[PDB]
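Take a look at the structure set out below.
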Amino acid sequence: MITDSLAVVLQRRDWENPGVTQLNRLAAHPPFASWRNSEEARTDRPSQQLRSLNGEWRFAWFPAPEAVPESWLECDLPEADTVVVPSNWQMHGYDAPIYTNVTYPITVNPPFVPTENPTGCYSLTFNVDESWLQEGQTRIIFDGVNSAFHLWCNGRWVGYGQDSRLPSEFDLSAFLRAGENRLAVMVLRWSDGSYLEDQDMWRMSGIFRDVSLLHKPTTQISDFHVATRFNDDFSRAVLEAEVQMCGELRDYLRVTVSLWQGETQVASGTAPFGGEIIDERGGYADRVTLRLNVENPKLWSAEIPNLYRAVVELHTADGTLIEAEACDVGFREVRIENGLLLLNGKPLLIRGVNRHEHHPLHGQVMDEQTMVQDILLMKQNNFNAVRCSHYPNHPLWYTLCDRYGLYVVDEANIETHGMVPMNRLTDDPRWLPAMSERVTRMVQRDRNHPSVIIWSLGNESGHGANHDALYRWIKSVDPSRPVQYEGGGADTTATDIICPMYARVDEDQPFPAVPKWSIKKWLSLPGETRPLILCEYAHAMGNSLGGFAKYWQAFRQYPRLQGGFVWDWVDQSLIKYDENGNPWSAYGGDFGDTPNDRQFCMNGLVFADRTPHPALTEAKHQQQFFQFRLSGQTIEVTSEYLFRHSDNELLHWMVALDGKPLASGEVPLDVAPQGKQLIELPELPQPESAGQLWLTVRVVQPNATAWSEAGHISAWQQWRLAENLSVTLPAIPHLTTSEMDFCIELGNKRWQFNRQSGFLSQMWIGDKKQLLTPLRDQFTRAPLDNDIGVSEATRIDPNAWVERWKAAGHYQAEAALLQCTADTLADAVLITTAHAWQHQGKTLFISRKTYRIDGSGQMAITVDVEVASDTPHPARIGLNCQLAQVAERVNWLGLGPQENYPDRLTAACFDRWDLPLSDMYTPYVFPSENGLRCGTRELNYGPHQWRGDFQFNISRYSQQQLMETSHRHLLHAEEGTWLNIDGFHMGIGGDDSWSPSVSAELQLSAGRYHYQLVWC
Amino acid sequence: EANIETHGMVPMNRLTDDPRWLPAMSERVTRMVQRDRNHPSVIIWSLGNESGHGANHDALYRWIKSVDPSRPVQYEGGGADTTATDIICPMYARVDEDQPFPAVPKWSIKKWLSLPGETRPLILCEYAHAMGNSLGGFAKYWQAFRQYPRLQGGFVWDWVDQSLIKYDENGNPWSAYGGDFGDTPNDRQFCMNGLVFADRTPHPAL
Amino acid sequence: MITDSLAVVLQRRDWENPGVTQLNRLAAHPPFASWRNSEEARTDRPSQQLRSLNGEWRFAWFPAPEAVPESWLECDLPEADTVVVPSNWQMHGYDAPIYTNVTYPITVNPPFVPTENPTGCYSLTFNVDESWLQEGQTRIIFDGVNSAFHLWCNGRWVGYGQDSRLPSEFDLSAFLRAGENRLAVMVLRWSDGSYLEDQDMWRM
Ligand SMILES: OC(O)[C@H]1NC[C@H](O)[C@@H]1O
Ligand SMILES: OC(O)[C@H]1NC[C@H](O)[C@@H]1O
Ligand SMILES: [Mg+2]
Ligand SMILES: [Mg+2]
Ligand SMILES: [Mg+2]
Ligand SMILES: [Mg+2]
Ligand code: NA
Ligand code: NA
Ligand code: NA
Ligand code: NA
């Protein structure tokens, strides 16, 4: 009882030693439930031998493990609270969460951690029946503890564990007692395992996954491997099951393995224990391999996730069942052949996304309802694969990916991004034991899951010799799955797939040791033969995903470009509450954590409550499984489905004339995997009116599926048809000139131009003013996250667009009135102006305008702008003003319902759209320029109408307030409505968010620009 | 050669195919390479001896090839031609006669070179077992080594007898083997396989 | 001084655990002598910074590590003999050497070894100058110990090692003192490292 004490157990300091990653922990294995009935195992009913210890626990926080009193090992602390488990303790306010990207949250001095190490003392009092203690084995299973822990059971020390993302199991058979038992668990926030856990995410701690008790017989199944081999046409498979047993070998022991396709038993095999001769000493007495033949098996894929049920029975020769286990089996073959990743003989096209386990309320505690909501949203947006960035997930995630159909990259919990250099640990043999436990225990847990098709060695840890060793371990133990790893340049000997992060389509990025070549160039470098799948691309931080269509054009054209995984799925924001209890989304330094990396945790396609960002519909369009070509009257549909026929798809088509519908119809799709269907439209309506005819098609699923509602739209496309230019041609407004203003009147309408500023300063409809701010040129935007270009908060890039714009005085440029005149035409008043924008005597821009007010009360505005070639190209070229009116609806003829930019508008459609005014603002958590719609020919708001060919955004927030506000909950609506009408608007970039990423064709570099707008 | 031999296990790779023994095994390989990599006389690394073929062998082979590409790695276990070795290095493969065991056949050295796919050199890690009055047929190996270019020799078993000195009742020393110290069970005179006696006096086979 | 005791150090039983092959052992490296003169290094003369501790040591044999009394950590046992180091203790008649080819000399039950585990308690009293302690680092280097051992320096526990054929080195800078120092080394015949050491040879 001296050796069970805290002074003894703590003094060796196992959390500051990479050579001790566990003590008395059991071997890793696939998920067990220990069914004592074969029918409960087959139907996956809940075993009575697996007890969840989740629920109310006692919890006490301590600033260091030395501060834990010795009485906690025997009795509950009076100062302890009662908390729910699983949970992170930072979500209950005991200390703060820390957001840091690359820089470690502790002092870099491995293997040591600080003396101030926050310690969470968990305890649970609970009952075990005597029947669990009279026979068999009782183990406790912690599915995830962050980041290291010692365990006591009834005041006796049991063991120690360190990987936060894999289960730790301990035998409690010698420690339990009939009646009352008490577990005490001491969780440390930091350890030497923390040096391998430097992912770009919130750093939390605690018992954040499930805790369970499992009872097994003394003679028990200890492991089982399922594999499926095929012939060349996939018409016959062999399910090879390898079972291992612990306990005492008797000759009456048998293992039966049955395969079930639903209720039909499809194959079965029985055998005594005894593997085949392995070497000179013989073979495994405690193992048996059962080979089950399967004729014409239904194949598993993400398109059709066909699953079987394998039941493994350990029984006696007289048919007495000892123990049953089971798993869902998916028949599929993953293989790289001739430079191509093949699934069931067909080359994949990976429509993937990276997904952290994140909940804005529960932190890193994952529940089945959140996982199911994520999977449906992903599949509804045409994703077919997920990368577990950057750790083994909750075990239910793989079961859900098996059932719904998503390919999965399973990734070991190793990231050492903060080291200098990045491979300082991974090239060191003294850390090879630690790293090997994080790879080998992941493969042992997850190797039976069909949805897992690729292993990953971790993320952003350079390239060391330990990576090459662990790659060869996985290839030896599990040849059925390729291994990939990005570190050290993404094409090392530790990966089977070239898997770069943020390699661009056409532009090379020649860094010194780790160049990011263009994806197209990288395939043809001499010697290179591997497929290329980006492990991260299209960094979706805020208003992003510009240039996303360029990737998908390249993926379809190049056979060895097999897709990639978008960064990333969900924003990593946390909910805080204001003084009146209103929740608001928080990021980086919002919890007092310093240093931190601010809004860089929020890179998602969806908000933290799983509401979609506008970029997600661009991804759904570019990733869609039907492609269309129009010839004249004939549509050519091509399926990108590799395995399924289009048996739940109906093609709707419509023709409209400037929003006005003219004809439409439906045709059922009937296209094979990778085939084509020709669809002949009827003789189209030839309208007499002027305007552009548009053809829109949409593929609709009439029947619901497991992941989609009835009527789900899965793909669409729009084309221009014939165009009829208008050759139809359409009292006298009075010009009253004073010294300060030009005032024009026409009936109840009046326009006033200020002669000192040169801008339209006011309009009247009757006695009602319409403008609160004048109508003035605008050359700037409230900067996006891609404009700001910061991944680490300590590093500012002078080549970023916001630094160049600020240093060039774009945000402070003052206009000088060069000319302002007025004249009376035969039927109109013409106002001519010219302004020059200057910063310290440098003329940035010149703007020449003419305002032409006719007799019908229309104001035709013509704008010609000159941009200095040595200033950085402006973010926009347009006009802005604050209208006095606040209206409920915005109606307009242009591209798409959602926010779209010139770099990201392929998913939007030309049509007449009508939305509430709050729908015209995208509430990004870090505020910025948002809500733009491009390609617009007409805009209606209140009594006003604008016509031309422009991009607009309209909101209650000025660009100045957007730039000056760090959080969206601090925004307040201004007095009127801010309108930004842009002749031209820069792209938004998004190849990455820490360097300039707008392509040169999306920049405003033409030097001279022209646009025209008609108000009324 | 790393200090790894698990000959007594059943099967021989029960530990070396187990990931829970991969840390132990890795320390025995990596600390040998770190100590000895500057020595010019060391031209080949070995992963140990008579431990079957496990996944840990393939991992530690790839570690050595990454850290020190200047030396080939060999390993005999699991049939002497696995993916854990750069050299076909069998023990007691005969010149012309095959020995077809089940999982680990000892082909004839000449036949082993021409099996389909095989391209590696062949150097016997043990051959010509010199137990007592032995080394019959030694000239047959050396005729084969000179004739076949990919037969690049081998290592005789072995140099010195492993006998220990005991003393009689009058203090006369005598050479002892196996169960001469009360150790039981033991394997008798099988420790004495040398070309020389334990006092380094040569046997006639030398 | 409770945690330096035999009852504390032994009770975790590091020799029956393949996940603990060392504790507080330094990184492996090529052979060092730390010459403070470039000409002595080039001509391979013997460095004054490398001291051989070979010679006469005190030795006591025990049938198991539990049988070691607690007073051995602080003072020499009166029953101890004086033996030369390096040496195998079976060549001094303390127990017998074992010749076995393939069959392990212990019960095959990894990672466990028998409770009857023959233990060799070595100790050495020796002097260090103050100049070694005033600055720099002092390490002890065991070039080979069969098959596993715990180490104490002046009654404080220093570490643990397991590979019998490679050097184990430990930093002794916090443990040494000017004048008289005493190392105590407890060598175990069998451990979980013995499962990887089944060569056809005498087991000593
Ligand atoms: O590998 C990923 O975790 C990192 N790459 C960029 C992304 O923002 C994240 O920090
Ligand atoms: O590998 C060697 O150690 C073994 N092969 C045969 C020889 O007698 C010895 O037992
Ligand atoms: Mg540790
Ligand atoms: Mg990182
Ligand atoms: Mg050990
Ligand atoms: Mg042997
Ligand atoms: Na492709
Ligand atoms: Na990030
Ligand atoms: Na030759
Ligand atoms: Na022998």
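Following Swiss-Prot, chain B shows residues 413-618, kept in their order.
The way this entry was determined, per its header, is electron microscopy, 1.9 Å.
A Cβ is built for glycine as well, from the same backbone N, Cα and C atoms used for every other residue.
Feature list (source: Swiss-Prot):
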type	residues	note
ACT_SITE	B:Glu462	active site, proton donor
ACT_SITE	B:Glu538	active site, nucleophile
BINDING	B:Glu417, B:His419, B:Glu462	Mg(2+) 1 binding site
BINDING	B:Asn598	Mg(2+) 2 binding site
MUTAGEN	B:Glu462 to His	Slowly inactivates galactosidase activity by reducing the binding of magnesium. It increases binding specificity
MUTAGEN	B:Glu538 to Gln	10000-fold decrease in the beta-galactosidase activity
MUTAGEN	B:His541 to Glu, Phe or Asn	Poorly reactive with galactosyl substrates. Less stable to heat than wild-type
MUTAGEN	B:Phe602 to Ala	Decreases the stability of the loop 794-804
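Feature map: annotations from Swiss-Prot on the structure.
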residue	record	contacts (Cβ under 8 Å, 6+ apart)
B:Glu417	Mg(2+) 1 binding site	B:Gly460, B:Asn461, B:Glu462, B:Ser463
B:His419	Mg(2+) 1 binding site	B:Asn461, B:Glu462, B:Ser463
B:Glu538	mutagenesis position	B:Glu488, B:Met503, B:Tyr504, B:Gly566, B:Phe567, B:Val568, B:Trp569, B:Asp570
B:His541	mutagenesis position	B:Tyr504, B:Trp569, B:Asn605
B:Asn598	Mg(2+) 2 binding site	B:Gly590, B:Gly591
B:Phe602	mutagenesis position	B:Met543, B:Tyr589, B:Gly590
- [ ] Name the secondary structure element type, per DSSP in three states, that contains B:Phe602 (mutagenesis position).
- [x] helix
Open item on the list: I'd like to know which recorded positions lie near chain C: of B:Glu417, B:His419, B:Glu538, B:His541, which have a CB under 8 A from one of its CB atoms?
Closed with: B:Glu417, B:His419
- [ ] Take the Cβ of B:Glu462 (mutagenesis position) and count every other Cβ within 10 Å, whichever protein chain it belongs to.
- [x] 22
- [ ] For B:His419 (Mg(2+) 1 binding site), name the DSSP secondary structure in the helix/strand/coil scheme.
- [x] coil
- [ ] Enumerate in sequence order the recorded positions B:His419, B:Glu462, B:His541, B:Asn598, B:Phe602 whose Cβ-atom distance to ligand 6 is under 6 angstroms.
- [x] B:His419, B:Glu462
TODO: Please check each of the recorded positions B:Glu417, B:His419, B:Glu538, B:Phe602 and report the ones with a CB atom less than 6 Å from an atom of ligand 10, ordered along the sequence.
DONE: B:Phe602
